[PDB]
Amino acid sequence: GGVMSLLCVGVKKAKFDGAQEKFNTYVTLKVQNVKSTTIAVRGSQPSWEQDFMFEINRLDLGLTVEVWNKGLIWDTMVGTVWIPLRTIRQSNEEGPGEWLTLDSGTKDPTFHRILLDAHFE
Amino acid sequence: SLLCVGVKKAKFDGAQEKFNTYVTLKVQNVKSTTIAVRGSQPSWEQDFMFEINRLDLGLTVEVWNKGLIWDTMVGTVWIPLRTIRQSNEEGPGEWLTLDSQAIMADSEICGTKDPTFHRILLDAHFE
């Protein structure tokens, strides 16, 4: 198999285009057939400040970041971003994150964002 | 249209102490999930309903093994809604072999590949 590197993901916070009462969200991280998830946090600018480690042994494909609106009976996708593994930075240094725009006639477009750090060590 | 999904049970290849699994159902940007059940032949017998306005898409089914820090996917299938029949109640279900990963067409799932030895028993019908 491949030699193991640790993928360290810092789920910092998000910024949603909408009202406080409309978002109670969690973040799911999916990579290499596994997933880990934050707690749900209420608001337009939720803060999680949670770090995750994944043991990675191949550099193909990506890290999928999903932001979900929690519900009682079903959860609803807020949006998602995909981050190819190969160009995640190789460093032991925690970063502040980068702002990533989530992928979802006369209405204004809606753009939701997540602040996310990732680095290999 | 009202899609009804009966998540019946599964049969895994492996020792029973290795599994504490749940089923996630995704359709039209929503998701619902069963409870976790232990063993190599877990029974959930849980029925779900989804309001559909895109009959051209599919239902993604994922089986996950619950862990403390991370969860591991046991496998997945994608059922095109065009294959689901009309009925007024749940049938005994069909066995589907779980595949290891989705095929992505332009960032959207369009199928699955690489069969496992694991299977799930599912009923789906429209009402």
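Heads up, chain B uses Swiss-Prot numbers, so what you see runs 2-128.
Cβ atoms here come from the backbone N, Cα and C positions, even for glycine.
Feature annotations, courtesy of Swiss-Prot:
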MUTAGEN   B:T22 to I  No effect on binding to RIMS1
MUTAGEN   B:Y23 to N  No effect on binding to RIMS1
MUTAGEN   B:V64 to M  No effect on binding to RIMS1
MUTAGEN   B:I121 to N  Abolishes binding to RIMS1
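Swiss-Prot feature annotations superimposed on the structure.
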residue : record               : CB count, 10 Å
B:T22   : mutagenesis position : 25
B:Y23   : mutagenesis position : 20
B:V64   : mutagenesis position : 25
B:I121  : mutagenesis position : 27
Here the Cα-Cα span from B:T22 (mutagenesis position) to B:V64 (mutagenesis position), rounded to a whole number of angstrom, reaches 7
Rounded to an integer, what is the Cα-Cα distance in Å between B:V64 (mutagenesis position) and B:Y23 (mutagenesis position)?
-> 6
Length of the line joining the Cα atoms of B:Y23 (mutagenesis position) and B:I121 (mutagenesis position), in Å | 11
